[PDB]
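Engineer: Please find one structure pasted underneath; my questions will follow.
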Amino acid sequence: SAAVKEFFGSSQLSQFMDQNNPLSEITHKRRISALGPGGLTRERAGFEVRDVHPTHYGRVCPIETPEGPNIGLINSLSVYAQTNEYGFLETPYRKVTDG
Amino acid sequence: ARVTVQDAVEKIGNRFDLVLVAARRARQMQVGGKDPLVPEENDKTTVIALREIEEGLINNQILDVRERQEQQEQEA
Amino acid sequence: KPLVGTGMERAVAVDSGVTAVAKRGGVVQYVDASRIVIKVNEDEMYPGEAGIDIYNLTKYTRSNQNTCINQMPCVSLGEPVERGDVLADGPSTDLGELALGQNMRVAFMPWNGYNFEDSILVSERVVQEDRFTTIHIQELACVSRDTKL
Amino acid sequence: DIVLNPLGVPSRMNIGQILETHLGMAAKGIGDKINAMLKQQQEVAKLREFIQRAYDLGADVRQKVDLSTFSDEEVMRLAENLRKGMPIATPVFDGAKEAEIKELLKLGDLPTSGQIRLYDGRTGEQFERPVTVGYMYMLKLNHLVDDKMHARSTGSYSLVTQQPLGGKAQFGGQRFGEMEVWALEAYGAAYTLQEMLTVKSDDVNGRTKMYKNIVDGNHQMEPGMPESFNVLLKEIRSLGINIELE
Amino acid sequence: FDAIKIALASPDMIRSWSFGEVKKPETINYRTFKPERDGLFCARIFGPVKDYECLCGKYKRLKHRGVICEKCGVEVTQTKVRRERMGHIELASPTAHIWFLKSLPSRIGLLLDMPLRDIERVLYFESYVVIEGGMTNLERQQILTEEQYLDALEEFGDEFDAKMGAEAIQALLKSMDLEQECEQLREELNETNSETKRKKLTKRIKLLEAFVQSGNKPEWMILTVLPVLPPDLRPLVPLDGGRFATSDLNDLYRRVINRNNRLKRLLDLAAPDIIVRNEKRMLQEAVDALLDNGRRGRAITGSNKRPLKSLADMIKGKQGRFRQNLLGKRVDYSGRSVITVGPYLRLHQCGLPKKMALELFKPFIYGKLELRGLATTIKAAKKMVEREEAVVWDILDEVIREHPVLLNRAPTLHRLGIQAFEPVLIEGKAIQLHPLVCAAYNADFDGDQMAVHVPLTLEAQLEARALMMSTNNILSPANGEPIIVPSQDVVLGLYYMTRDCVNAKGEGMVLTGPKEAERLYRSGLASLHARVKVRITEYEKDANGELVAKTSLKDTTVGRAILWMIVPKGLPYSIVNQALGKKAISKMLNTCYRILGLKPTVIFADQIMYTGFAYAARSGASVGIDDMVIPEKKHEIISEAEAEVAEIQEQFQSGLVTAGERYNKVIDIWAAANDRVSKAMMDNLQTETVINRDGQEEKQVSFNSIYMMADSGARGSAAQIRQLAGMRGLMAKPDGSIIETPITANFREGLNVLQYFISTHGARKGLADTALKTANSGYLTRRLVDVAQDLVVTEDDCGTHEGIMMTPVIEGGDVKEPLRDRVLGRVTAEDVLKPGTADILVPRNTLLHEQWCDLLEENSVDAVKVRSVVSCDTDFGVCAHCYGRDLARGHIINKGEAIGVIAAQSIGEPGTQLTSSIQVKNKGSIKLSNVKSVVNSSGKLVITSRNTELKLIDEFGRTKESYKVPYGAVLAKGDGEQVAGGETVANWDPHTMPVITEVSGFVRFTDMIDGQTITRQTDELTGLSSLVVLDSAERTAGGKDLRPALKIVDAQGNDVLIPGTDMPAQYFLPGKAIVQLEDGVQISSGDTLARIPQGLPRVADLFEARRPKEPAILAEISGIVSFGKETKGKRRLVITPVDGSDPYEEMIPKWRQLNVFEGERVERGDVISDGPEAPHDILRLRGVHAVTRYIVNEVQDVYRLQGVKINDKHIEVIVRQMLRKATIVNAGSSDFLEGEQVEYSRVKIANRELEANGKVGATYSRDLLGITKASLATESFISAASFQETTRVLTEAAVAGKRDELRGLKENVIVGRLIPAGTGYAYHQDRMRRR
RNA sequence: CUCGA
DNA sequence: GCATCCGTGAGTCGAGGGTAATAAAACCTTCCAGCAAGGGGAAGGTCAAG
DNA sequence: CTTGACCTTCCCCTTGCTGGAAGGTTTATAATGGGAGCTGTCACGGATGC
Ligand SMILES: [Mg+2]
Ligand SMILES: [Zn+2]
Ligand SMILES: [Zn+2]
């Protein structure tokens, strides 16, 4: 009960909820942070991690991010993007059978 | 000498002497009680000093002479 | 409502859990400003129930950003309701559509410098007709502790 | 209701707001045509003759809505909710082209260019050029001005350093950081710099003398060493490094 | 006081500070909250708890002023003394101070001459050390092991004495002699002859001399008495909820006291050695966990799993007392609100809310309410403000008027970032600002906030009216251009008011004056655009002081007549008769300021803002979707590019072209296809065909609503209209490579799905670049201010007769910086004269201003010698005449202005904005310099030297073009020939570096052996080859010593002469020396023998003076060059002078490029390799005037390319601040090779070798230092300790006994005193003189 | 830590 | 002398939230307070005549 | 201005204990070497160690 209440209530990922909209409530839960334990920080991240990789198409949105110091680190999950059973990001497509 | 201080600084010579001279003169009317020379026309004691300077009535030599004569008058 | 939307206003209002959606379908039996009583249709009932769902709307409360939360009903007395409809629009909803701000007349012209560098000049009929007046709810607390004296 | 500024478009290239303005003007033109046809109280077969003509004006539109299967009472409830303006959907990268906006503006008797001839309010003359007028969905924002304004004369000094606190809810003064100390050194205003270090912030026998001088009616500086310097002396002297004055 | 001294602390000094020995680790009691006896908070030692009360309460009530109670020992005084009384702890064993141990250098092994790796085996109880050995088998400080001590104890008995621990190092420092080792090192320093040791022995000698000069003793490095901070700087305060809240020094102190008491108990139990040796180690660990936590081993953690903040973590970084609580404080009488625009104001006014000025001016309101008798006391005057009565808002209007108030906006980049306005009173909650000062603040009204600071006194209230008022700052201190240049809306109004249509509703009429042109416009009878004939009366004041009127009929519009009721008297009508874009308005305001003064310019800049807002509102300039016009020939160009790319694609699908050719062909056929559309949309936008007075078709410049915002310079350029009609050019993926297919769709037609995803790489790159650029651009400004903080104008003139020489930059093509603004403002050094070399036109020292500089522009002068800041002769500040012109006001600078803060803010502010053949261009004459040349075989000229540069002169004298030309080029012309624009004058190969023989005679292939010294290669295609030699590493390693010297001789064999001198000519062989023309051939001059083949961090690299990775080396002295020893990776070369000292050698690695060969001559300071040069070698070999000219022509190519104008004088200030420490090479006054100031080594020769004795000699050499290092080597150590490395700066200045003096103006900000610049500088002389 | 310039 | 190893830097100004975890037992000693209802007295403050 | 009579609060005192606080001293089967935390920055300058 110390460890569980420490995580739910003092971590860098258990943050306060923005509740001044129906929109701002729903886009705070589909937010993919990259900071926290076992990750980066805001003083040791260059131009390479904050860039739009060409495999971001359809999984993580390119034009929905903060613009402060953590510009590329706080990402945002796309519309149709699901999470795999392992944890990777899959996105739907339609099959093309003989044209 | 309310909007700009271009008329006053061309008599004393530089801004850092104008500030010290006007700050010396503006305290003789605050607590010393000496009367101003220019008509007041509803102004604080700063702009009256900055207007006394720009009409040639207050300088550093005049402010030294005008108090040394009154210290000699206090000696008598 | 927004006059020019993208059709995605309908999905964000329902799935955000801020409106009151009907689990079963039927006819509305009684509408108050606090509760809504709905009579279930016949085929959408379970064989050991009484067949009335009662929704209790939440009136003026406090959010985390100290703004209002208030659910008004949007149906009338005695009208049919299907499954998955929107019975009570929340704070920024309007007949189940997400609606954050209000729309008004806009002209693009420089007017005597009062809109100089991304400034906005607002007419008085925006102030008069209560278009942008929000409601904030604060919370003040006075705690009487025990001193040694 | 709002007079915005037109010099913000070419420097930033957000030409979405001009098209949203024209489409909002078309939507409210249709919504005022329906309001005029309801205020005359004409028929119900006239509303089905017009609202049906308003609901198919694309080229290959996805939705197909016909008001033949609508009963003669549901059309009145539908046109009662379109009195404030016909709502228009425009998906993200499947948008409405520039020909469709002109084909929609001609339905409600509006100018094709989207710009009208505005008259002035004060002088009563009319402007030379036509002026763009339409509808833009304006939001409010949480950065209200009642929660930003703050002022403080005196109160609630800190414990160790004896310089005032920080925060609007804490009732503290703003920070005169070294970016401003350089800017006051560059002006040469040394008397404003001597005041904003000792007698305003950090002295203990300096503030309560300046307050009596100001209330008494005599603006006279009374200096003294800051309290943050002879805490630095005690924290250097505790390292076994003898530091003094002369 | 006037000086701060700092030194080591004896235990007698710490006992003299102390008030009582702390003995127990207890802090307070748990039931009552009282301090305990002999604790860390004790009332006996540190003073009472409440005012004038003891602990027991036996004495109170101020009657007992200074008695001491007999029960509790508490001295009855104020509780204020708990912040000033210290205590001490008597350590049961000596322990080492961590600052004097583990700083770098070690400072305790620097004295003992022992490594730190050997000292730490003795501080930890791991290995013994020998203090003294009676039998000299064991030397001094010879470290024994644990088991070797058992052999040495039995072999000698008790003849030696070895110890282990901190007392061993204490008895080692105690038993040394400084006066033996000082003279021993001073005699062996001038016996040995080396460079690698004399840079260390000088430091040890200077440390040993500084110890006996400061008066310290080396035993005080080891603590024996540890002092305790007063108990009100580490407090223990109860919070609201009953939980206490302590600082963390009460944990480290409690650990020291606990382990010290346990060591006192263990030494009386007669414990074994494994326990006491561990306990002393733990006491030492607990001491240096208090002094500086994370240095010894693992950092000490508290209960939060966080490192505890020690004493050294309280003065360093961005959270110390220095950088957060001393240089910048939190101030009273302050405010904060959202800013809003209001155009009804004047230039010196600002809005203010009522509910803000009621709170800022509260004691002034009390002082005014008590004077008028409206309230009898302050406690009855506060209620009149709490009720907000009627008489308060009429007293506030008397308090506020003629009382200025500052307005700061963060970040305060430059000097104009804080200004003082005259307040008015508006209702609401937003500071209303004037719309013209937003260019200085860089404030956009989109939620910005500004801070409001009030001046209190009567001196500060006069420093906001005459020094910081906004009507005084209308010129930038960066450059003489105005800073109240009008912004977007007013310049669009002024552009729309001054235009002309063709028909325009009543053109061609004639008018009387401008006052009958407003009456025509207002009634509607004539449009704002027209073409009329009005009759104006302009005033020209070329009569000296007097204004001459003159009247003439001008052909102009109506709007240019209706504007001319605003322009003041002295200006002419040719300033409003143009189209009046953005540059013309600032040019008009600059002309008005230079001609007429300051008092008309403020009124003019206010009326321009009042008029530009009005006549832009009457127009109506709206953007519609019909304004962005697609060019009708757009789909054709894109279809043609799609046709032309398929040809290269099908040529790649078969085998005709490679991939790297196709990838460049596609880019080269898309770039021209993009420009063919960018031309078409702009040629469609700017032309509108209107009906003339007849039925005609005349075209004019257009009245499109989006072209007028681009043409007038209000908002946007032509690069952003291309993204609205033409195509988006070529996006780039973040690898850096350009994507092949472009974004063929613009923002009107709307992008695609993939074209919008491709367009996000560039936007995210440019948006994540600004978040990481501003950190470096705000760190460079901090590093720049803290170097040039103390450079104030001190004297008025010194006679120095020297200074750098100006020249317009002439690189590559046209001139980029003309002489008219480069020399402007500085005084002259020597009396420069007309090109007819007499008739001195300007005297020796006159201020080159306007009406003097265009007089130079009329004549053909080209190089004026000016005084400069890098050559001033005064001490601790520069002259007024050696500086130049105060760029803000416009006169000579006044004695008292701090220069270097203005220069540092002016450089560091726009850093966030930063990120073959010779073909002449025109017709002129040709000049060359330092040229040796012979004619060729065909009748043209060749060049046989390195320093030659082709300089095109014009017909009058100024160099229009300056072209480099390498060694061994074959010209087409001769020296001094008339040329034609576009002709080729030099022809030489880009890839090879030939070695053309100058001698007109036969050749012979002498001194070459094929196989052992050289190689052989036959031309497999032609056959015209000869005897070649291989490269450095590829050749035979048997004959690298036998130099193949092709000695050219005639058919007889006689040594042919060099042209003009007796010595014979040879042509030696480096690697790749492939000769072509065969043996025994006759050649002339001009005949080839061989052809051997081959942003902002730049500013931060220049000012740090970092040596680059591949430095272009230079020759030290003049002489002839031959290679000496052989290649052990690096073969030497000697520089043997013809007239000097032979044996100077050097060491060249990496044999890529050798611009000199093994028989050619050099000078001092030329090229040997190629590439970038280090700024140290420019100072060492060339003069000081070649470093301060290298930087201001290199950092001025970063700001110029980006389009940022910065005057060149602001860079020479910090270049003067760099080369400030100067090392001596001779002696006679102080020492041999120590690095002193150049200011102290100049005052010595101004005292010693004039009248005391003869030239005893103090000849020095200047030294260049980076800006991170020229501030950590100043005199006043407080100006260095607040910058960086507070531990090293405070440690280095505590064993030396350094004495501060409070010279600069960053130590007077700390101690709360008047800075010695500005208004404080006049007062400071009355303190300096009477002392 | 999230947000604003 | 030169590859390698370690120390010290890395923009400013404002909002809001916060302010926690758990660990022997029997024996002895001295000293102080309190409690069932007052009594006693000492160092200061008022009253009513004279 | 004077004298005795009355007031005030406050500190100490009366038995037959009892309750509590703060400190010190032992206890005997056999127990014999810790564990938490760090890895996703870059660029120098300059000690240092064969
Ligand atoms: Mg802004
Ligand atoms: Zn006492
Ligand atoms: Zn000089």
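The numbers used for chain E are those of Swiss-Prot, and the residues that appear cover 17-931, 948-1126, 1137-1373, in sequence.
Method reported for this entry: electron microscopy, 3.7 Å.
Cβ atoms here come from the backbone N, Cα and C positions, even for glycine.
So Swiss-Prot has the following annotated:
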type: BINDING; residues: E:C70, E:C72, E:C85, E:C88; note: Zn(2+) 1 binding site
type: BINDING; residues: E:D460, E:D462, E:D464; note: Mg(2+) binding site
type: MUTAGEN; residues: E:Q504 to P; note: Resistant to antibiotics salinamide A and B
type: MUTAGEN; residues: E:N690 to D; note: Resistant to antibiotics salinamide A and B
type: MUTAGEN; residues: E:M697 to V; note: Resistant to antibiotics salinamide A and B
type: BINDING; residues: E:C814, E:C888, E:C895, E:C898; note: Zn(2+) 2 binding site
Engineer: Of the recorded positions E:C72, E:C85, E:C88, E:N690, E:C888, which ones put their CB under 6 Å from ligand 1?
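Structural biologist: Among E:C72, E:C85, E:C88, E:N690, E:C888, near ligand 1: none.
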Engineer: Does any of E:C88, E:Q504, E:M697, E:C888, E:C895, E:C898 have a Cβ within less than 6 Å of an atom of ligand 3? These are the recorded positions; tell me which, or none.
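Structural biologist: Cβ under 6 Å from ligand 3: E:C888, E:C895, E:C898.
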Engineer: May I ask for the distance between E:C88 (Zn(2+) 1 binding site) and E:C898 (Zn(2+) 2 binding site), taken between their Cα atoms and rounded to an integer number of Å?
Structural biologist: 70
Engineer: Consider only the binding-site residues E:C70, E:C88, E:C888: which of them have a Cβ under 6 Å from an atom of ligand 2? Write none if no residue does.
Structural biologist: E:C70, E:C88
Engineer: Given the recorded positions E:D460, E:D462, E:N690, which pass a C-beta cutoff of under 8 Å against chain C? Sequence order please.
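Structural biologist: Near chain C, the qualifying recorded positions are E:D460, E:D462.
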Engineer: Of the binding-site residues E:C72, E:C85, E:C888, E:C898, which one sits closest to E:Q504 (mutagenesis position) when you measure Cα to Cα?
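Structural biologist: Checking each of E:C72, E:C85, E:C888, E:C898 against E:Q504 (mutagenesis position), the shortest Cα distance is to E:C898.
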Engineer: In sequence order, which residues at least six apart in the same chain have a CB under 8 Å from the CB of E:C895 (Zn(2+) 2 binding site)?
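Structural biologist: Counting only residues 6 or more apart in sequence, the Cβ neighbours of E:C895 (Zn(2+) 2 binding site) under 8 Å are E:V809, E:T810, E:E811, E:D812, E:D813, E:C814, E:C888, E:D889.
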Engineer: Do me a favour and check the Cα-Cα span between E:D460 (Mg(2+) binding site) and E:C70 (Zn(2+) 1 binding site); whole Å is fine.
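Structural biologist: If we compare the Cα positions of E:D460 (Mg(2+) binding site) and E:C70 (Zn(2+) 1 binding site), the gap is 61 Å.
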Engineer: Here are some binding-site residues: E:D460, E:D462, E:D464. Which one has the most Cβ atoms within 10 Å of its Cβ?
Structural biologist: E:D464
Engineer: Run through the Cβ atoms and count how many others sit within 10 Å of the one on E:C70 (Zn(2+) 1 binding site).
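Structural biologist: Looking across every protein chain shown, the total is 24.
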Engineer: So how many other Cβ atoms are close to E:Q504 (mutagenesis position), meaning within 10 Å of its Cβ?
Structural biologist: 23
Engineer: Neighbours of the Zn(2+) 1 site E:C70, E:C72, E:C85, E:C88: Cβ within 8 Å of the Cβ centroid, same chain, sequence order.
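Structural biologist: Everything else in range on the chain: E:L71, E:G73, E:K74, E:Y75, E:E86, E:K87, E:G89, E:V90.
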Engineer: For E:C85, E:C814, listed as binding-site residues, tell me which one has the smallest number of other Cβ atoms within 10 Å.
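Structural biologist: Minimum Cβ neighbour count within 10 Å, taken over the binding-site residues E:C85, E:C814, occurs at E:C814.
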Engineer: By the count of other Cβ atoms within 10 Å, pick out the sparsest of the recorded positions E:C72, E:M697, E:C888, E:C898.
Structural biologist: E:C72
Engineer: Under 8 Å Cβ-Cβ from E:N690 (mutagenesis position), six or more apart in the same chain: what's there?
Structural biologist: E:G742, E:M743, E:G745, E:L746, E:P758
Engineer: Compute the C-alpha separation of E:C898 (Zn(2+) 2 binding site) from E:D464 (Mg(2+) binding site), stating it in Å without decimals.
Structural biologist: 42
Engineer: Taking just the CA atoms, what is the gap between E:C72 (Zn(2+) 1 binding site) and E:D464 (Mg(2+) binding site) in Å?
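Structural biologist: Cα of E:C72 (Zn(2+) 1 binding site) to Cα of E:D464 (Mg(2+) binding site) measures 58 Å after rounding.
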Engineer: Against chain D, with Cβ pairs under 8 Å, which of the recorded positions E:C72, E:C85, E:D462, E:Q504, E:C898 show up? Give them in sequence order, please.
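Structural biologist: Cβ contacts with D, in sequence order: E:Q504.
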Engineer: Could you state the CA-to-CA distance between E:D462 (Mg(2+) binding site) and E:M697 (mutagenesis position) to the nearest Å?
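Structural biologist: Cα of E:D462 (Mg(2+) binding site) to Cα of E:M697 (mutagenesis position) measures 33 Å after rounding.
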Engineer: Compute the centroid of the Cβ atoms of E:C814, E:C888, E:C895, E:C898, then list the same-chain residues not in that set whose Cβ lies within 8 Å of it, in sequence order, for the Zn(2+) 2 site.
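Structural biologist: Output for this site, in sequence order: E:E811, E:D813, E:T816, E:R883, E:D889, E:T890, E:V894, E:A896, E:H897, E:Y899.
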